[PDB]
Amino acid sequence: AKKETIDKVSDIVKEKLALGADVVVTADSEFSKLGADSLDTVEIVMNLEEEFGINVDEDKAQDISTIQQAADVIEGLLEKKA
Amino acid sequence: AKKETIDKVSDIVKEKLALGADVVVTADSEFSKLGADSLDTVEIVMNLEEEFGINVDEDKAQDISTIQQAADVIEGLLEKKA
Amino acid sequence: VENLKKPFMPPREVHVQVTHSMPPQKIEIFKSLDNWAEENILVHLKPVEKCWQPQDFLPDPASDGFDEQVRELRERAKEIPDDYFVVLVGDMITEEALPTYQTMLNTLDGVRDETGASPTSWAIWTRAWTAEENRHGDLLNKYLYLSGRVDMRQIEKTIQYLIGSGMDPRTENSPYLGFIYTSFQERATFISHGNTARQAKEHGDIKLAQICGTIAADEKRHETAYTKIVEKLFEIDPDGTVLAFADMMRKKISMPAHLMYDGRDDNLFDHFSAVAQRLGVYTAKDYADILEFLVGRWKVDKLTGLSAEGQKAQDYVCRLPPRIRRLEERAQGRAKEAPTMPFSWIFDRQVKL
Amino acid sequence: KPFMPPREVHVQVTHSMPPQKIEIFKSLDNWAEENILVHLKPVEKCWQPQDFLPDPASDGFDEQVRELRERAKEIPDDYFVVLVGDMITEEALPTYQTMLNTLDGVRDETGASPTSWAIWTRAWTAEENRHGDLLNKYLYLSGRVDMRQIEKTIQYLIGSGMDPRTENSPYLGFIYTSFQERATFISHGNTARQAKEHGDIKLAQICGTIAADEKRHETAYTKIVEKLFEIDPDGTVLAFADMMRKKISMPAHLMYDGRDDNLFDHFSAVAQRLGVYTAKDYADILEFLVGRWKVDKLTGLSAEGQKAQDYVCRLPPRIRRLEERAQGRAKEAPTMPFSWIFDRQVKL
Ligand SMILES: C[As](C)(=O)[O-]
Ligand SMILES: C[As](C)(=O)[O-]
Ligand SMILES: [Ca+2]
Ligand SMILES: [Ca+2]
Ligand SMILES: [Fe+3]
Ligand SMILES: [Fe+3]
Ligand SMILES: [Fe+3]
Ligand SMILES: [Fe+3]
């Protein structure tokens, strides 16, 4: 959890699920709740990996409950290669 | 048309078609008129063969519409046997 | 519309098609009996694991002995007279048109498989039953192939013509009519395969006798389960069931493969039957015993409190067996010399009708 | 239950189509005769299993079988798995007719109904039966496979049935079938084209011939659906989208041999790996249809009609990326025994 991580994660979920900036996205906000199918979810992750240049095995891709839960795992993967 | 063949046919028509002796029968009453399915048509001739000791061929069997037309074919085959 | 007659036309059903004769209220009866079927009907299914399979009876293609096994199958098949093979191919073709029967069972109002995987006791039965019947087809099919006594191309064409054609047992979407029909129909194939088994045994092929004797074992199991449904319907609706039972017999149980066509013989079924009639595989005398069996099984004679034309219907059914048997005996006496005829199933070699 | 098959894992929905629309199909009865039934090959001109197999009626039979077996020796097991897989699918034909007969407007009401749909269904079923019989006899003669197991697997499948989730809607059903029939077209195209490379041009013909048939059926199904877009552009799109969200569940997906609990998945994985039927194809099958029916060019759809249309059009490229990704992250495939091939092992 840190502002810049949540930044691009908020932006990527917006850009993927076609939402204007007037649409609210908190750390605690959920994926299904924002109207995403199990397919949009895997696509969102696939964008993140291309945006951050690090990738997730799918054995950690099911715990993805919230932006917080998702932006949390990115900060543990970047604290590996960098 | 002798009144000993018209007599013996009446009894067999009644006993087969389940009609009580109260329903009046003449020599021109049809089998469809007296209420019977197609199977009965042969079954009626079936009895006459056993009750007259003569066999009507399958051929001359179907031409029959009434009692006279029937009791007539008995007269002929009793004339070239008895 | 605006039509004529085509060069290669199969026999179509020659009667106006009646549908949903059963009063829609009665669909409930079968919803109520869903849990009953689980308890009394599904138990007549042989768990898949304990079932025989075609492979069990045929040559094992995985072993070295395969070459001899086939070779013997063929040598014993040499001794089986063609007229028997006609009746055998006849069953094989009937059996192979299985899709139709499932399709027909699924026309029946109260019990039809609504989705193709419906968890209702009837849809479970129908599918499981169909699975057991598929084996009859496959096994006779492979055997008839290996024998090399029959024109397999013609047989296969005859099957395509029959599955295209379909059938109308005239069951009119009434599970009364249908299950009575099937009750009957399944016993006919019991007596049918009993005889063919018992005849191949005499022709010296005890392996093929087993094959037919095994199908018979299955058919009895189905017969049991069908008669068991209908028994329940007499116990619940003594009037409707009798009326239906009578209705079926008047129509006469038209055998499911009766629109058989090979592209050459226009009355191919009749000719096939005539040969089964003559071989004593399935006679008119049997059709009587099948009917009479049911009248005893369901206790139609002992039914109480039927309607005004319910009784007329009951009386009709009970006196029908001895009635047929006489008409039958008569026909044999007046019966003319049977002609000989070619059959495309056996490369136009001839047999007696 | 010690020996339980896989059951469908979703509440069954029935008669989702509004009862009024049954009429559409009654009105199109005479249309089907004119545009659909012509895609049936007159029985007299049809090939038959016997045409492709050893002729048991001739002296040459012994050698004919013997060669069949000798060429079959060279075909790697992993291929046989995928072949047995088809044979099993095809042999469960009763189900498909039974499914076609669940469809509201077009169901065979009597089993010999003279309606153009019931004529089609039955005649179609007749042509399909040949696929089963032919692969069946061939897989038998080869002696490369445990025929007892395969036959047990078929009984388990026909018992099991299938729920394509077509919910008695001929919209859903014919779209499904349109799709499904093309998959088997691409499927048998590849297996044919592969057996050819393995040096069995007799078996290549066998598969290529089934493919010829499958195209004809695919033509007639896409042609019905084409009509439904022309008549009900909204309902059809919405249905078309509905199917793809559910994902076309392959008819043989509850496959069970009494040993393997995810037998279908393992079978698929092998076809996936052999490139017989991939996820990339599923995409091209979907995309083909979107072009065929001109879903992109549809005019005047409803508020969520458009949402549905847009969804379908963008779905092909969407899958293909998800696909490509999975291949990169994809772990080393394990080896596994298959009861169809006497527990001999192949790679998933
Ligand atoms: C499949 As059957 C007509 O032999 O009961
Ligand atoms: C009868 As099929 C599963 O090849 O469409
Ligand atoms: Ca079969
Ligand atoms: Ca088959
Ligand atoms: Fe059978
Ligand atoms: Fe049976
Ligand atoms: Fe097919
Ligand atoms: Fe197909």
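Using Swiss-Prot numbers, chain D covers 49-396, in order.
Method on record in the header is X-ray crystallography, 3.3 Å.
Just so you know, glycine gets a Cβ as well, placed from its N, Cα and C.
Contacts of D:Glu262 (Fe cation 1 binding site) defined by a Cβ separation under 8 A and a same-chain sequence distance of 6+ are given as D:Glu229, D:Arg230, D:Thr232, D:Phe233, D:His236, in order along the sequence. Residues or ranges marked as Fe cation 1 binding site by Swiss-Prot on the basis of experimental evidence: D:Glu138, D:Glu176, D:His179, D:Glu262.
What Swiss-Prot lists as Fe cation 2 binding site is D:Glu176, D:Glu229, D:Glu262, D:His265, and the listing cites experimental evidence. The C-beta environment of D:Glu176 (Fe cation 1 binding site), restricted to residues of the same chain at least 6 apart in sequence and closer than 8 Å, consists of D:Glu138, D:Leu141, D:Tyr144, D:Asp261. DSSP gives D:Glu176 (Fe cation 1 binding site) a helix state.
D:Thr232 (mutagenesis position) falls within a helix when secondary structure is assigned with DSSP. As a published mutagenesis entry, D:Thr232 to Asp or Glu appears in Swiss-Prot alongside the note: Decreases desaturase activity and increases oxidase activity.
Quoted from Swiss-Prot, the note on the mutagenesis of D:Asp313 to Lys or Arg is: Decreases Delta(9) desaturase activity and increases Delta(4) desaturase activity. For D:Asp313 (mutagenesis position), the Cβ neighbour count at a 10 Å cut-off comes to 15, with all displayed protein chains included. D:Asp313 (mutagenesis position) falls within a helical segment according to DSSP.
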Show, in sequence order, which residues other than D:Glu176, D:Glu229, D:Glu262, D:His265 on the same chain lie with their Cβ within 8 Å of the centre of the Cβ atoms of the Fe cation 2 site. D:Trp172, D:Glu175, D:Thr232, D:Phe233, D:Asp261, D:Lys263, D:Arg264, D:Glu266
Within the same chain, and leaving aside D:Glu138, D:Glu176, D:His179, D:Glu262, name every residue whose CB is within 8 angstroms of the centroid of the CB atoms belonging to the recorded Fe cation 1 site, in sequence order. D:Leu141, D:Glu175, D:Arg178, D:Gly180, D:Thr232, D:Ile258, D:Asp261
Contacting recorded positions, sequence order - D:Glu176, D:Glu229, D:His265, D:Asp313 vs ligand 2, Cβ under 6 Å: D:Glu176, D:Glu229
Just the number: how many Å between the Cα atoms of D:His179 (Fe cation 1 binding site) and D:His265 (Fe cation 2 binding site)? 13
D:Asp313 (mutagenesis position) and D:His265 (Fe cation 2 binding site), Cα-Cα, nearest whole angstrom: 26
